[PDB]
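Contents: one structure, followed by commentary.
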Protein chains: 4
Amino acid sequence: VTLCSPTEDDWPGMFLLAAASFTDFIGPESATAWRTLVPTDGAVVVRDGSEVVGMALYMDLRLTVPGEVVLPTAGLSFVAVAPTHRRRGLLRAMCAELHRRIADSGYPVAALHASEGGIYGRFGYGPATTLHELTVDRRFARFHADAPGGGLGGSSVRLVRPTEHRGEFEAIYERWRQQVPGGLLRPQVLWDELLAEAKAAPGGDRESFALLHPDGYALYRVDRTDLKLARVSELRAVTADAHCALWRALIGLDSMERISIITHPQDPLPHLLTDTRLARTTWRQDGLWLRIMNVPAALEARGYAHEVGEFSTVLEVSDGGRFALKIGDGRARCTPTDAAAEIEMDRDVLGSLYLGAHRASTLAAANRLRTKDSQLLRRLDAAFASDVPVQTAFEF
Amino acid sequence: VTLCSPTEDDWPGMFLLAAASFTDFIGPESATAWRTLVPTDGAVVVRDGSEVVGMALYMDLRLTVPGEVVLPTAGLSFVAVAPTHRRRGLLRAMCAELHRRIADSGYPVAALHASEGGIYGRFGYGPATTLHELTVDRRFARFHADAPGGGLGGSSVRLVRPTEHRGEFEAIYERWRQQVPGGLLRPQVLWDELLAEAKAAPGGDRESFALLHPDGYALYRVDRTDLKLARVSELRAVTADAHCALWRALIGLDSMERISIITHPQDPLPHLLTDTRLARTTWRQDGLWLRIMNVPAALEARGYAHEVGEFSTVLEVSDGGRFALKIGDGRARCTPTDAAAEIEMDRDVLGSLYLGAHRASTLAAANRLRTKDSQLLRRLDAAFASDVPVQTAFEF
Amino acid sequence: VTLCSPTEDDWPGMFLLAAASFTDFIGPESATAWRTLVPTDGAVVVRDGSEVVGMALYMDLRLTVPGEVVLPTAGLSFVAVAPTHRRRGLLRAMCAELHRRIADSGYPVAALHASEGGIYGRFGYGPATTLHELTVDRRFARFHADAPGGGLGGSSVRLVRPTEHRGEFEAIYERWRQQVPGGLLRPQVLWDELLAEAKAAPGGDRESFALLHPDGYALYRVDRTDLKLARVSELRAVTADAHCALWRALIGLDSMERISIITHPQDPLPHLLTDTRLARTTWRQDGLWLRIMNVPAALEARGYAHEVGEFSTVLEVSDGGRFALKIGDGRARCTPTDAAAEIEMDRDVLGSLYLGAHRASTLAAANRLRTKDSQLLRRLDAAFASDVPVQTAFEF
Amino acid sequence: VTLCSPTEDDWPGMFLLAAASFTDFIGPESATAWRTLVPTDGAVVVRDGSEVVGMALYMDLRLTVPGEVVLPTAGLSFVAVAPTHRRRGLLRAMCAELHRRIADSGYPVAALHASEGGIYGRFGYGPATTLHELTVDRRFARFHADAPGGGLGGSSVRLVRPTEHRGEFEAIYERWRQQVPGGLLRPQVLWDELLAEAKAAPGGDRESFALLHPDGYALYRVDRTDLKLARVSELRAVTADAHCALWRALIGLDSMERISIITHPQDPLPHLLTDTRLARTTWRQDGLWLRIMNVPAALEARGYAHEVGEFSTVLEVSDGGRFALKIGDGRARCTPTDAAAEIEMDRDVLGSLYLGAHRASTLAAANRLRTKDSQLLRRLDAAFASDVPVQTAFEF
Ligand SMILES: Nc1nc(SCC(=O)NCCN2CCOCC2)nc2sc3c(c12)CCCC3
Ligand SMILES: Nc1nc(SCC(=O)NCCN2CCOCC2)nc2sc3c(c12)CCCC3
Ligand SMILES: Nc1nc(SCC(=O)NCCN2CCOCC2)nc2sc3c(c12)CCCC3
Ligand SMILES: Nc1nc(SCC(=O)NCCN2CCOCC2)nc2sc3c(c12)CCCC3
Ligand code: NA
Ligand code: NA
Ligand code: NA
Ligand code: NA
Ligand code: NA
Ligand code: NA
Ligand code: NA
Ligand code: NA
Ligand code: NA
Ligand code: NA
Ligand code: NA
Ligand code: NA
């Protein structure tokens, strides 16, 4: 039980453990694409004296945070302990080694998608974005008088084969990810992967169609088993016009009873309809999780609300340092101090505040975030809040 | 088809229509209690040349709004058109008459709970609060190290018969409703009603139990059919200690698999657990709906965020007037003007902003709220936002 | 194991066997009402050397058959063999004794409702009417331009308590049963019974409401468990106006998703809607079963289609006699002959033809009805067919 | 938005719209077969200034109507409006153009299968045949003494691979379609298609088997998911012997719990069993829809019941002409008149009467068919009724 960087001879063993550990595993030939995003010394394996009983790696990602600021992000992925080697501290050992490497490489943040909601808090990760399934019963769906693009003349939305409009989707996604907190750069190899899953699989998923606007696209497919349900896999709109136009087109799928989509809590769709209730929230879950690797570097890099006035405090992160935090003009200055702390939180809590998805008041109500001054609580709420609402880019 | 105030001879006819129109109708003897909250000239009936084919009324309510300010509120209820008299403009006629009376009586706002989400927007009502069902699989539920009241010595929470601690529940609810936006004064007759539904019904609901803290209570009962589910009908906590203590007690119901509760989007419960995901959102729906009867009187009466600086604009409400709105020091001054409008919205949209549940940015994204200045949008978002998170009191 | 007419001392034993044999048993106090319809020597019990292990009886009924002709009918009911005395020929013995008594009393027909579809063919009973559940998704239901009573002014349909309009329901049902094949006289005691089941039972069925027209009524209640379903227990309309008006009222139950009713295959409801398919057939089953006790007396008593011309044939019923059958001017003459049979059928098959629900062609295709002349088959089809479509009155 | 006949360059665009509009779409290579049945100028597309946003076509069909008379029939199919171009009158425009072409080509009738039951009435189509799912619990199924082919010696039914007995199936279907109202000529290319779907698909449908009689065949396969259910896709029997023999074989599938089939309301199967109720009606829906293009040409072409005597009337079809209709000797003469109408109906209603599936009395009860003389109603019922019961051939 020694902890090493994998050699090329180790990957077949890692793919075996992946196949047994993740039910959604897309096989080795598809894993070559994602492997391009793993830097040299981005992966750790544990061997038993021999085969692979343990693995974890990070990918080089670019995360957009409030103020349209793009951070280098270590994306944690492909974490797996053999069923034969549980309760043996292999995860603790692997996560520690990667965090060392992530820290020493100069990543201010790491991020992951959690398989369970109870594992990653202890390693410093906080849930930072919220996933939100909306299901529209589109038979009753009528658009409000106030809704855009409900006038005579032509539609701007086209129905198209995804594979023949890759360039337009890239262009739109690139505009989208740069201006939305939670946005991730989607490299070429992940566009290759995304469009290979657009085509119909024998006894698998059905053909994916696209609705294409100058400033938006929606990829959808009819469900395998439920043939009256369209699953919107991905809708990216840069303008409210594009968003609305795309939903007029989706509500126009007259052979479907229900359109479903995984979106964000602030999706304006419910307000496009004469009946808000027709867009039911069927499902809600933690999206992206953040570990703030370097507190001063992260707090300084993001923009803050211009609306709150200048204010200063001392933030203590448990075993992560104490800081004089001065916020004003939507910039922050974060500097070492030994002054008495006014606000205390574990590092995972800072992850949950960092993109604006969670309010400091809420975490304080749970005593995850201690302060004796509620004026300071309101000011943190206001400053950390995001003007553009926070969204989840793509699962990794 | 003439529209009149009911006489005592009209109520049996109204109770007949109620029994046929609402499946949850609690019968005449229980309707005597609610009738005490209907003012003289609070009810309209439509007769056909004869029996009651139409009815609507308002109750005298006291609604808490941001800044711990209590408004007189006309609560719209008991609205029903005979199945024999649909598509005949009886609702339009009845709602118009009540709104006339509500306006001329000096109510700044009316409120209702909607049976459908598509009827009430056209009459000026906006969804103002969000209901949120959390279901905890309590078998996996462990409280976080940071959570309050996890130390040795005694528990402060007692298990009790609801009927023998009415005074303590009243006291706690009275403290709660005065300090929470969406709070409603619960009069004596509704406490009589609430505790009569605490006892077990033959072949109906099971006995209700209470968890009692100095600063909180929870009423729960095991589900009729699912005997591994506890339904928390009502949890009122005044302090974070009370909230946490009550959930330790609820998670301690070792014979249940699932605790469910209808709460608000900012409920801190998910953050009390080591696994946020164990508190699943199973259901989400519009709660209280607001019609702003008098725009200047309502906008002036509520508190605003101290965090946003002083700012002025011209608000047009469609067919509801145009106003110079000046917000600063968490007060608003709202005065008539004929100056060019900077912000336009239908009256229902103002209802949805009024308690802070919905962001102006979100409604703007849906074009329910028109402005050409996004700086003004951020300022409205910030000013209208509620420091204490908005909650739904009781259904009427 | 001797077969006797019950004494008053035998009924408690019969009620015990009834409670164990029929899950829907309405108890002894309610069985006093139905007992009034059992004639002296209408009931047989089997005792074991002692308690009741066997029972069967007939009730005095008046059945309407084609040509608005009302026949005295022995209604077979309350048939039960102890679970302790199966496969012992007690049913065969009891049915034989009752049929003897029914025959010798001068009933031309007996009728029953079957608990199973496989028992009663061998005793000479044929399924004579078809039950047909229609379920309307009333959210999509719009009436056709051509539909009656879709013009301005008042509705003629009232919503009422069943118990306060007994006289009007009786009057309408009495008009209905006299003019519809399958109609049964409903005596006073069965109107007492029907209205006692209109009221809500503690942890049972909900309150029943009535829609009342001068020429029609509908009794409905919301389902116990499914609160979005209205079950129409009974709709009697004498004119197409009444039928349509009542369905406009039922489709107006805006709190229901689905209206369900057990009706007949020729119910015009599907054709009242712009979308026939909205009235789905969810369920279909044999209704009333007929045993022709006296072939000549029954064939002579009913009217025949005036459209088919005069024609003669020889009908053989297996072990039920051979007859010269002459049909013309919608009358039949049925006389003994020893002439060669042109048409053969078991007696149960004649029951199935007798009210016009089943076509002779269909039964011939199944070889239940033998002839070597298809011209004669078409003529039987045409003559036996009912101008007024055949309906099921009430279960007994 | 111009309306044109498609060029060969337009089909890829039509196949894209087909894939997105119909979930059952069988792909382009299979659509080449059906394309052979589309005449020159049988198809219309709508382009947007460019891609295909609209399409509709008719196929050359031969429909059997009562009196074993075969009509040329325009079969409407492949109708689709882009989700991006709803509520724009593209369907109205396309249907109008095709009906013009269908009329001017000399088709007396058009027919279609409806995706929804609410679209096609306004374009003059009436539901003309009824689909009827029977499900047999074959564990309890015993054949009646009277049933054919229940004697000793050999069975005449063989179990066979469909692909090796194509000639025998063709021969039987050809005999069947010529003698049954609703019958359609099945051309070579549709037999190619039918037998390609007989073989097992990887992770799709299972292998199809055939039961083969000299005068009948049944194609069945075990259900994908439910392995105790045999789905009879198609049973064609020319003689009652063949029908019965085939069901003895199907009830002999001792590894199945349930045999299901989509058949017609007059299927004699229920009467083959000792228990009629074992053949439950699980599902019922409109089959083939008819638009009478030329009222006199259609009314004159079909046979009428010989049983009803000679009679004359004036039929008005709304915006379809008024006619002196004289029916006798099972022929009709239909001639222009300006005499007062005795019977009025919309054109769709005539479609519903034309094959005998619906009774004029029933449509009159719904006021779809106005007359002041009920004697004339009985005579129309009798004359339009079909001696051979009406069946649905194959979906298109
Ligand atoms: N990061 C990756 N993601 C995917 S599919 C996107 C997705 O939604 N994953 C959720 C579930 N995961 C499944 C797999 O990783 C853990 C949990 N596929 C591959 S192959 C592969 C990676 C990789 C990492 C780099 C090495 C080889
Ligand atoms: N306002 C009232 N509320 C209740 S129960 C609380 C509740 O949750 N109602 C939701 C459904 N409603 C059911 C009834 O009113 C409409 C929809 N019960 C009565 S009796 C009664 C009222 C009344 C108004 C005053 C007159 C007589
Ligand atoms: N004929 C009767 N009918 C009813 S309820 C109508 C009904 O729907 N019955 C269907 C099921 N049956 C249940 C009971 O009889 C067999 C199957 N209730 C009583 S008490 C009673 C009878 C009687 C006969 C006369 C003697 C005492
Ligand atoms: N007429 C056709 N039918 C079939 S499959 C038989 C079937 O059951 N269709 C029901 C659903 N339809 C699905 C497709 O057409 C609308 C609704 N497949 C093709 S490819 C094709 C046609 C065609 C028309 C000619 C042009 C190309
Ligand atoms: Na980015
Ligand atoms: Na969206
Ligand atoms: Na963190
Ligand atoms: Na209050
Ligand atoms: Na709570
Ligand atoms: Na409002
Ligand atoms: Na009668
Ligand atoms: Na009916
Ligand atoms: Na009989
Ligand atoms: Na044909
Ligand atoms: Na069949
Ligand atoms: Na027609």
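We're sticking with Swiss-Prot numbering for chain C, so the shown stretch reads 3-51, 56-402, in order.
Method reported for this entry: X-ray crystallography, 2.7 Å.
Heads up, the Cβ atoms here are built off N, Cα and C, so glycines get one too.
According to Swiss-Prot, the active site, proton donor annotation covers C:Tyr126. As annotated by Swiss-Prot, active site, proton acceptor applies to C:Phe402, with the evidence given as a curator's inference. Taken from Swiss-Prot, the feature acetyl-CoA binding site applies to C:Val85, C:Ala86, C:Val87, C:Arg93, C:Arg94, C:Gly95, C:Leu96, C:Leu97, C:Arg98, C:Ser121, C:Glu122, supported by experimental evidence. In Swiss-Prot, a mutagenesis experiment is listed as C:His119 to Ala, annotated with the note Decreases catalytic activity on AG substrates, leads to a change in the number of acetylated sites. Here the residue is the original one, but Swiss-Prot notes a mutagenesis experiment at this spot, C:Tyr126 to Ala: Abolishes catalytic activity on AG substrates. Abolishes catalytic activity on HupB. Listed in Swiss-Prot as a mutagenesis experiment, C:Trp197 to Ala is described as follows: Abolishes catalytic activity on AG substrates. Swiss-Prot documents C:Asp292 to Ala as a published mutagenesis change and attaches the note Nearly abolishes catalytic activity on AG substrates. While the structure shown retains the original residue, Swiss-Prot records the mutagenesis experiment C:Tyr310 to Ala with this note: Nearly abolishes catalytic activity on AG substrates.
Positions of Swiss-Prot features highlighted on the structure.
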{"residue": "C:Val85", "record": "acetyl-CoA binding site", "DSSP class": "strand"}
{"residue": "C:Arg94", "record": "acetyl-CoA binding site", "DSSP class": "coil"}
{"residue": "C:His119", "record": "mutagenesis position", "DSSP class": "strand"}
{"residue": "C:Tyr126", "record": "mutagenesis position", "DSSP class": "coil"}
{"residue": "C:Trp197", "record": "mutagenesis position", "DSSP class": "helix"}
{"residue": "C:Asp292", "record": "mutagenesis position", "DSSP class": "strand"}
{"residue": "C:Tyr310", "record": "mutagenesis position", "DSSP class": "coil"}
C:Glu122, C:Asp292 as recorded positions, winner by CB count within 10 A: C:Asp292
Rounded to the nearest Å - Cα separation of C:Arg98 (acetyl-CoA binding site) and C:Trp197 (mutagenesis position): 33
When distances run from the Cα of C:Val87 (acetyl-CoA binding site) to each of the mutagenesis positions C:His119, C:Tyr126, C:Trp197, C:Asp292, C:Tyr310, the nearest one: C:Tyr126
Recorded positions near C:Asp292 (mutagenesis position) (Cα-Cα within 10 Å), from C:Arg94, C:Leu96, C:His119, C:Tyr310, C:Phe402: C:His119
Spatial neighbour of C:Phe402 (active site, proton acceptor) that is closest, considering only the recorded positions C:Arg94, C:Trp197, C:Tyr310 and their CA atoms: C:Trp197
Conformational class of C:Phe402 (active site, proton acceptor) under the three-state DSSP mapping: coil
Tertiary neighbours of C:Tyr310 (mutagenesis position) (same chain, Cβ under 8 Å, six or more apart): C:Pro72, C:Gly73, C:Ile333, C:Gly336, C:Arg337, C:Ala338, C:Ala389, C:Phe390
Candidate nearest C:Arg94 (acetyl-CoA binding site) in space, where candidates are the mutagenesis positions C:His119, C:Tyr126, C:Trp197 and distance is Cα-Cα: C:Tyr126
Cβ-based proximity (under 8 Å) of the recorded positions C:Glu122, C:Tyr126, C:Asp292 to chain D, or none: C:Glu122, C:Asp292
Pairwise C-alpha maximum, in angstrom, for the residues (C:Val85, C:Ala86, C:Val87, C:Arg93, C:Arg94, C:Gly95, C:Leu96, C:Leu97, C:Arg98, C:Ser121, C:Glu122) that bind acetyl-CoA according to the record: 20
Alpha-carbon spacing, C:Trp197 (mutagenesis position) to C:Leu96 (acetyl-CoA binding site), which is rounded to whole Å: 34
Cα-to-Cα gap, C:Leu96 (acetyl-CoA binding site) vs C:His119 (mutagenesis position), nearest whole Å: 20
C:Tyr126 (mutagenesis position), number of other Cβ atoms within 10 Å: 24
Other C-beta atoms that fall within 10 angstroms of the C-beta of C:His119 (mutagenesis position): 18
Residue, out of the binding-site residues C:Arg94, C:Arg98, whose Cβ gathers the largest set of other Cβ atoms within 10 Å: C:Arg94
Spatial neighbours, same chain, of C:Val85 (acetyl-CoA binding site) - Cβ under 8 Å, 6+ residues apart: C:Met61, C:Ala62, C:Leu97, C:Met100, C:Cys101, C:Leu118
Cβ atoms near C:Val87 (acetyl-CoA binding site) (within 10 Å, other residues, all chains): 20
Pairwise CA distance, C:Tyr126 (mutagenesis position) versus C:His119 (mutagenesis position), rounded so that it is a whole Å: 10
Neighbour count (Cβ, 10 Å) for C:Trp197 (mutagenesis position): 16
Among C:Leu96, C:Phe402, which are recorded positions, the residue with the most C-beta atoms within 10 angstroms of its C-beta: C:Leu96
